[PDB]
Structure formats: C-alpha cells, structure tokens
Amino acid sequence: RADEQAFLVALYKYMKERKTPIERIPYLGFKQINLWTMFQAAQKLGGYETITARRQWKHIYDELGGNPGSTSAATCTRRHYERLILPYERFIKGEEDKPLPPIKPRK
C-alpha cells in the first residue's frame, strides 16, 4: 500500500510536469481513482501484458468487486492505467523483476 502511494505521488509530480496530472484523471470507473488496487489486481490478472493479449479488464472488475451496473469500469480504466502506472511499472519490470542486474552477463 504505502510504497505504491509514495511512487504514485512521485508519478503525480512527474506527470504534472508532463501536462497530464491526476487532476485530469478523476475516476476508476464507478469510484475515485484507487491506483495501488487496480495495479495489484492487474498483476494478479497477468500484468498489463496478459490484459492486452486477452482484454482481461473484465476480470480486474472481478478483483475490484465493482458496482452492479458499471461494465464500462475496468474497460475505461485501461485508458487511465496506460498513463498512470504503465510508465512507472517500467522500474519494476526493468530494475527489480530481472534475474540479474544489467552490470553482469550472468547471475
């Protein structure tokens, strides 16, 4: 929880410096933005990559337990995620998930 919020406050500063603040991203799909939760939901449903290969947001809505009348939620949420953590999971998938650091050819 706390580290996702810290790294999305760091993104909030960087994205406001890119003319794209959270101040123009008002909702998840039935509620306020709740990024750390749609993130760990997407990471259970296979990251943004299985999501793009399968349109798996209908099962992110399953992990969200979202409102019974908001099939547009999770599906519109793709357009928020592609600017609100797709640019920042780049540090997780480029400098933590790897089996080795870049300064070596092997483990």
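We number chain A the way Swiss-Prot does; in order, the residues shown are 318-424.
When the header is checked for method, it gives solution NMR.
Using N, Cα and C of the backbone, Cβ positions are placed for all residues, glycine too.
Sequence annotations record features per position, and here Swiss-Prot assigns domain 'ARID' to 318-410 based on sequence analysis.
Note: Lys336 (mutagenesis position) has no non-local neighbours, i.e. no same-chain residues 6+ apart with C-beta under 8 A of its own C-beta. Mapped onto three states, the DSSP output places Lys336 (mutagenesis position) in coil. According to Swiss-Prot, the mutagenesis experiment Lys336 to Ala or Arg carries the annotation: Abolishes methylation and FSK-dependent DNA-binding of the PHF2-ARID5B complex to promoters.
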